[PDB]
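Chemist: Quick one: structure below, then a few questions.
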Amino acid sequence: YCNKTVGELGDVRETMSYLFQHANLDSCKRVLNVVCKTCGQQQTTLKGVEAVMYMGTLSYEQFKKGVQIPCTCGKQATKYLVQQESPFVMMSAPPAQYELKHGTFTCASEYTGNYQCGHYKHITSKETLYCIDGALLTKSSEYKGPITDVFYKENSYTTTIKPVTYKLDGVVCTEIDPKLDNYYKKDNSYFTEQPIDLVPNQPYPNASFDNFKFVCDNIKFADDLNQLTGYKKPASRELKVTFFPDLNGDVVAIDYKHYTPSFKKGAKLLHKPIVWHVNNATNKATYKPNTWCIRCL
Amino acid sequence: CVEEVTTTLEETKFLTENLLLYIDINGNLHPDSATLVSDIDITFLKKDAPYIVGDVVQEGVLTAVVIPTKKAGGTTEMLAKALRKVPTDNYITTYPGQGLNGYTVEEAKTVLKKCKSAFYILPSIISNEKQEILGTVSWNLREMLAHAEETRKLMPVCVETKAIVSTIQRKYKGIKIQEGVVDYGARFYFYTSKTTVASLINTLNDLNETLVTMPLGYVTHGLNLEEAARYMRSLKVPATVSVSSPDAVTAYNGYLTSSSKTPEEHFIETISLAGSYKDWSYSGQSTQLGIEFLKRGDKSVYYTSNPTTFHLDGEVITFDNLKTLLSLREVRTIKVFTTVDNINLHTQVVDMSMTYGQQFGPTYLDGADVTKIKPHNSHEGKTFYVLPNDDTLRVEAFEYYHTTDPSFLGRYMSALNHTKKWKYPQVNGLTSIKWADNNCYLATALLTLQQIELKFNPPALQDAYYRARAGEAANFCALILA
């Protein structure tokens, strides 16, 4: 059936492929999922012919976790397999080394030789790892060497590993288990950076500091805030500032240690605007966030 | 002056060759402005970059204004003033803020009306025809009154708010305060605190007037900001919301962000964020016939918006029907073993939506009742037993065994079947058990019973102890555990 002659060299892959062609395993099912960074994700379903074999050194758990493949768009894509209704799955690849122990796999075969001459050995487990080389027998509990032939046993398996797709203010990206909860979500869209969960703030576009007055018991802090605004009489509106944890005032003073990436655009505690202070005073590292927060006001 | 023309760009250039464009802070053209001057060099826009948020760039017959997007933040009258920074002349431009900027068509038209310049308008590629009914701004009371006066909108004011009423009288001198409608520069409506928020909302709906008002209940009745936002969403007429605290404005914006789009587009966006729905796979790509929807197997779905309807294999299905069909994909199924002689080959397939009892009836597993318990993943591949109900048999069992448990028999049988799998050798004439399922204390109790004087009231229990001391410890242990 292989259409070869006596003494002719052969490949285990093609022999097993022909055997499975003449075998009867049509009821087997295998479903795989492919995830790309930007373009999109796809689902792949395979029948018994494709389910039995795959080209790679991946084990069962390695295939479950995911594989790396190049996408047609030039980016790198992630592929993983969680589906099985079949007795076994076979894995093979170009030569490489592997380490295995008793109970971690079904059986494996070893090949060591040149392109025109090679030797084949198989490993099987009954009580421990057993290796047979023709009339020779080897028994051990652990083994490590250049092995590329994988056979695994499974009845049926299915879990809930799923990809996630999200949009970043103008761009749709797909990732596996992404940290999207750190962003802020509007309806069904996320914002640029990742702050702590807080109400966003919006600065004035190309506008001035609106020429409003700051009032506080800490007169030095209020004067520093006014200097941040470039205050000139008369005042358009007046607001009062109170220090944490006193939230009764119009504005709340917050220590710079609570800075978050979104605070470069604006900062908020509750619905009221907030200001930054160090040692009950302003400094440049707080002057810039205070400038942006006043631009929000 | 605002006028919309059906002529092409070159034909409209006959009226005026000046063009008005929109760019970001870095000078990058917005898609409409980018398509308008795609054949002309755009480096002069970025020549003076970076700018402040809101600026104007002019060169030759091309005019541009820097505007932000609502994703980062923006308001209506600030955009109007930014456009007012442009010198007053005749220009050809699209509606400002359309597309990615997030501004609606009505807001753009109002902004253009506020501007002193005359504009000739061409249709935008991405038009925000759907109106954002609720919008929060940081403008103070005087700016709110100026906006209401310029747009001729009505502002309801509660007379109990002494500071706001005093400020209104300070700006619009001579106005009287009473329960009535006053038209003096801006449009005013006054009412006492006795009027409920719901009654005020109903009155505003009856008037059908466009409004610029404070969040109802938050300032006038002491309600929280979320309740005010919900009440304003209950209001039908569009309104502009502002408060003295910009942080409250940001909180109101965050409230408005959730459930912002229409239900069909909101559902599509939710599926896109999830990237799937139960077992479908979302694609979200555009084709010549329609935009793609979630896909399962080899068949894909496509939708066309306004009205949002879905297409599948040449058939059209409504949004509600498709959503209802997708919601019914909670079918979780498991395969479990069932038997009577406990050695035969028999298998049952059960769904995880319902409990074991709802589908089959009285069922137990290793002494644990599963009749009123919904399965999970770890229950796959387990063995179960089912027995009908008979009160007379249970009464007889109670009479024999002196136990009132109605579920005793099923748990006892389930435990006995599992315990029969074990082996019980002996050491020094005393039973020994290989360690399994934490049987150490059970073995210790067995050893204690083997050495002490012991009698029982139930004859069945006494016979079971007799058999256990002879090596048939499985049944006795099962009875003890039950």
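Here Swiss-Prot sets the residue numbers for chain B, with the shown residues being 1235-1716 in order.
Going by what the header records, the deposited coordinates were determined by electron microscopy, 4.9 Å.
Heads up, the Cβ atoms here are built off N, Cα and C, so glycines get one too.
Among the features that Swiss-Prot reports, active site, for PL-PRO activity is placed at B:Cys1674, with the record citing experimental evidence. The domain 'Macro 3' annotation in Swiss-Prot covers B:1367-1494. Feature annotation from Swiss-Prot assigns domain 'DPUP' to B:1496-1561. Summarising the annotation, Swiss-Prot assigns domain 'Ubiquitin-like 2' to B:1565-1620 and lists sequence analysis as the type of evidence. Under the heading of mutagenesis, Swiss-Prot lists B:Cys1674 to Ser and annotates it as follows: Complete loss of PL-pro activity. Quoted from Swiss-Prot, the note on mutagenesis experiment B:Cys1674 to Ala is: Unable to remove host IFIH1 (MDA5) ISGylation. Under its natural variant annotations, Swiss-Prot gives B:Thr1246 to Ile the following note: In strain: Lambda/C.37. For the natural variant B:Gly1307 to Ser, Swiss-Prot gives this note: In strain: Omicron/BA.2, Omicron/BA.2.12.1, Omicron/BA.2.75, Omicron/BA.4, Omicron/BA.5, Omicron/BQ.1.1, Omicron/XBB.1.5, Omicron/EG.5.1. The structure shown keeps the original residue. Annotation of the natural variant B:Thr1538 to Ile in Swiss-Prot: In strain: Mu/B.1.621; the original residue is retained in the structure shown. Record note (Swiss-Prot), natural variant B:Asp1554 to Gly: In strain: Theta/P.3. The unchanged residue is displayed. Among the natural variants that Swiss-Prot reports, B:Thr1567 to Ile is described with the note: In strain: Kappa/B.1.617.1. What Swiss-Prot notes for the natural variant B:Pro1640 to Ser is this: In strain: Omicron/BA.2.75. Among the sequence features in Swiss-Prot, the natural variant B:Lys1655 to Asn is noted as follows: In strain: Beta/B.1.351. For the natural variant B:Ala1708 to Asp, Swiss-Prot gives this note: In strain: Alpha/B.1.1.7. The structure shown keeps the original residue.
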Chemist: With DSSP, how much of the domain 'Macro 3' (B:1367-1494) is helix, how much strand and how much coil, in residues?
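Modeler: Secondary-structure composition of the domain 'Macro 3' (B:1367-1494): 54 helix, 25 strand, 49 coil.
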Chemist: Among the recorded positions listed here, B:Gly1307, B:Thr1538, B:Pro1640, B:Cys1674, which has the most company in the form of other Cβ atoms within 10 Å of its Cβ?
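Modeler: Most Cβ neighbours within 10 Å: B:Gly1307.
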Chemist: May I ask for the distance between B:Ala1708 (variant position) and B:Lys1655 (variant position), taken between their Cα atoms and rounded to an integer number of Å?
Modeler: 9
Chemist: Using the alpha carbons only, what distance in Å do you get between B:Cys1674 (mutagenesis position) and B:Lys1655 (variant position) once rounded?
Modeler: 17
Chemist: At the level of the C-alpha atoms, what whole-angstrom distance separates B:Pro1640 (variant position) and B:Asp1554 (variant position)?
Modeler: 47
Chemist: At a 10 Å cut-off from the C-beta of B:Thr1246 (variant position), count the other C-beta atoms across all protein chains.
Modeler: 17
Chemist: Return the recorded positions from the list B:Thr1246, B:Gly1307, B:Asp1554, B:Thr1567, B:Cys1674 for which some CB of chain A is under 8 Å from the residue's own CB; sequence order; 'none' if the set is empty.
Modeler: B:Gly1307
Chemist: Quick one: DSSP breakdown of the domain 'Ubiquitin-like 2' (B:1565-1620) into helix, strand and coil?
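Modeler: Final tally across the stretch: 7 helix, 20 strand, 29 coil.
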Chemist: Which whole-number value in Å describes the distance between the Cα atoms of B:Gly1307 (variant position) and B:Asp1554 (variant position)?
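Modeler: Per the Cα atoms, B:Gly1307 (variant position) and B:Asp1554 (variant position) stand 33 Å apart.
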Chemist: Where DSSP helix means H, G or I and strand means E or B, what are the helix, strand and coil counts for the domain 'DPUP' (B:1496-1561)?
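Modeler: For the domain 'DPUP' (B:1496-1561), the helix, strand and coil counts are 21 helix, 24 strand, 21 coil.
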Chemist: Can you count the other CB atoms that lie within 10 A of the CB of B:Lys1655 (variant position)?
Modeler: 9
Chemist: Below 8 Å Cβ to Cβ and six or more residues apart, same chain only. Which residues does that give for B:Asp1554 (variant position)?
Modeler: none
Chemist: What is the separation, in Å, between the Cα atoms of B:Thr1246 (variant position) and B:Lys1655 (variant position)?
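Modeler: Answer for this pair: 92 Å between alpha carbons.
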Chemist: Write down the Cα-Cα distance for B:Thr1538 (variant position) and B:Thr1567 (variant position), rounded and given in Å.
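Modeler: Computed Cα spacing between B:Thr1567 (variant position) and B:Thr1538 (variant position) is 35 Å.
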Chemist: Counting across all protein chains shown, how many other Cβ atoms sit within 10 Å of the Cβ of B:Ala1708 (variant position)?
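Modeler: Excluding its own Cβ, the number within 10 Å is 21.
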